[PDB]
2 protein chains.
Amino acid sequence: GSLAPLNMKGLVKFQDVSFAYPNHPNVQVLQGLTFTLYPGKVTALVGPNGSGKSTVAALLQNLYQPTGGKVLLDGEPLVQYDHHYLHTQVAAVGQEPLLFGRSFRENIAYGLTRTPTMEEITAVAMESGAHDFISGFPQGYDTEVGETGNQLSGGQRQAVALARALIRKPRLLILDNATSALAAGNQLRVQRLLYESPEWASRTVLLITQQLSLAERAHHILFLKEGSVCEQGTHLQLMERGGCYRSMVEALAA
Amino acid sequence: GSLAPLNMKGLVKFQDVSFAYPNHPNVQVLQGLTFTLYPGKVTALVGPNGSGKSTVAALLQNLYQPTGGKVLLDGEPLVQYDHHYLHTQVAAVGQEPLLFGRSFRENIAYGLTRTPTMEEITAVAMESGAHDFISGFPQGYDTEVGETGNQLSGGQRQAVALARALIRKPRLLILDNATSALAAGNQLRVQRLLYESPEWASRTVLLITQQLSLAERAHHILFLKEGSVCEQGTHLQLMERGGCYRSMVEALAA
Ligand SMILES: Nc1ncnc2c1ncn2[C@@H]1O[C@H](COP(=O)(O)OP(=O)(O)OP(=O)(O)O)[C@@H](O)[C@H]1O
Ligand SMILES: Nc1ncnc2c1ncn2[C@@H]1O[C@H](COP(=O)(O)OP(=O)(O)OP(=O)(O)O)[C@@H](O)[C@H]1O
Ligand SMILES: [Mg+2]
Ligand SMILES: [Mg+2]
Ligand code: NI
């Protein structure tokens, strides 16, 4: 990879993408996968378990390469880009959020290519709803995260993991079930941050969630079944269709 | 990956490692690959073309995972470590050294997790022998690298690529033919930096070279043939053996 463009729109395109994990070569996780993630819009990726949603997120971070087809970022293949440049443009928060044993300010800074001020760290923690519980500590942001493995709450962990990606100011934000542990209060904080903010109105967001309520408000929804796009479009468009998306939502609480 | 130990010795172990590129599943590039990279020692990896030397370097950066066996860093599997933590501990320079279109000081800083001073940037460039030609520019270190693709010399590119990894201060330095373009003058600069320096006397170095002259002075030599360790040991030990290493060196200029 050589590409490090100073201006990235954030357009993501999957073109006939097929993938199988290198340890399971012929078990097609993805097959003929085609969609487009538009910059400034939040696209929700939903579907049944084992469909390939997290696999899609892995391919977007160039953790794996597609066996067939192309994963395109701003027109060029993802492999053409510099690895560390991708880290500066693409950030992903997950329901697989592993802290360290270091201070909270070190956990938030993470792989940042600079030294962030306290005003900067407090800001992203406030937007992620992690500032309050951190400020309650005697050592504050210098408090080393517990090596206990459960020294912290579920949502309080995700709040730290969220702020970690916010401070990166990525062009592409991938949320892999990183909203499940958050309460509706902190949920709205994220939603308003992604929807009702001028900062995140220029960036593309991939919201992977099992919570159809969150996908309901998304600008675009990708329904994934058997490793392929079963349906596509907004909530209303998918609703009147009365197919995969609708049937899945049909069985819910009104 | 969760591991981010504040103290890393740098011990690298390959244990019965077998690998095949995910696009070519049953073409065994590596098979029963076992060796140990000792901290504070420079280990040279040599062998015929297509043996798997660069593949080994790829596995060490966790770019790929072994289909069989284990790649161990300081006792724990490489996948157990945090991805961005690995970037802070493991740095690799290659004969595949792609610059950008940004300033020389930005190319050297690269993926650094902080903001480096000019004293710091000049130091690594001086040690890599890149300070002189950069200082000759009117804009100095702020000179944007040419988008021409050949605006710079071969060795002058490698000198910049070398300093990029030096400033990272990695526990594991991987040199994938990153010495071929350097003259014997700049060669000695690297050699003295790796051998005759207190800074690099505590770190492990993997020197991948086709230049047997460089491997001759290494603390340890790994001969790779058909994806496996044919022979092992220092220069003299491999010499008296009179096998793979010796025979390859037997045909040379005395
Ligand atoms: N590391 C891996 N190695 C091999 N196979 C895997 C790996 N990770 C996932 N798979 C397989 O790939 C399929 C897709 O998994 P993926 O995690 O993308 O599904 P998902 O849509 O995230 O599921 P859920 O909706 O339950 O989170 C799964 O059936 C799983 O068995
Ligand atoms: N990206 C790739 N995809 C598929 N196969 C590959 C890839 N890279 C290398 N190979 C194959 O793996 C084998 C090992 O390649 P590798 O680059 O490790 O050899 P090497 O020891 O670096 O060779 P040389 O000494 O000529 O540099 C080669 O025969 C090559 O055909
Ligand atoms: Mg999953
Ligand atoms: Mg090679
Ligand atoms: Ni990386």
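Numbering, chain A: per Swiss-Prot, residues 469-722 in sequence.
Looking at the header, which is where the method is noted, we find X-ray crystallography, 2.7 Å.
Every residue gets a Cβ built from N, Cα and C, even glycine.
Look at Swiss-Prot and you will find A:515-523, A:618-624, A:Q678 tagged as ATP binding site, backed by experimental evidence. Around A:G518 (ATP binding site), no same-chain residue six or more apart in sequence has its CB under 8 Å from its CB. Secondary structure from DSSP puts A:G518 (ATP binding site) in coil.
What Swiss-Prot lists as Mg(2+) binding site is A:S522. Listed in sequence order, the residues of the same chain lying 6 or more apart from A:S522 (Mg(2+) binding site) and placing their CB within less than 8 Å of its CB are A:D644, A:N645, A:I676.
Under its mutagenesis entries, Swiss-Prot includes A:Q678 to H with the note: Increases ATPase activity by 8-fold; when associated with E-645. Impairs ATPase activity; when associated with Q-645. All protein chains shown were included, and the count of other CB atoms within 10 Å of the CB of A:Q678 (mutagenesis position) stands at 15. Annotation note: A:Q678 (mutagenesis position) sits in a coil segment as assigned by DSSP.
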Could you round the CA separation between A:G515 (ATP binding site) and A:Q678 (mutagenesis position) to a whole angstrom and send it over?
7
Binding-site residues: A:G515, A:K521, A:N618, A:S621, A:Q624 - member with fewest neighbouring CB atoms within 10 Å:
A:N618
Which binding-site residues from the set A:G515, A:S522, A:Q624 come near ligand 3, judged by a Cβ under 6 Å from any of its atoms?
A:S522
Distance, A:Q678 (mutagenesis position) to A:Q624 (ATP binding site) (CA atoms, angstrom):
20
Candidates near ligand 1 among the binding-site residues A:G518, A:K521, A:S621, judged by a Cβ under 6 angstroms:
A:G518, A:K521
Any idea what the Cα distance is from A:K521 (ATP binding site) over to A:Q678 (mutagenesis position), rounded to a whole Å?
10
Please report how many Å separate the Cα atom of A:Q678 (mutagenesis position) from that of A:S621 (ATP binding site), as a whole number.
21
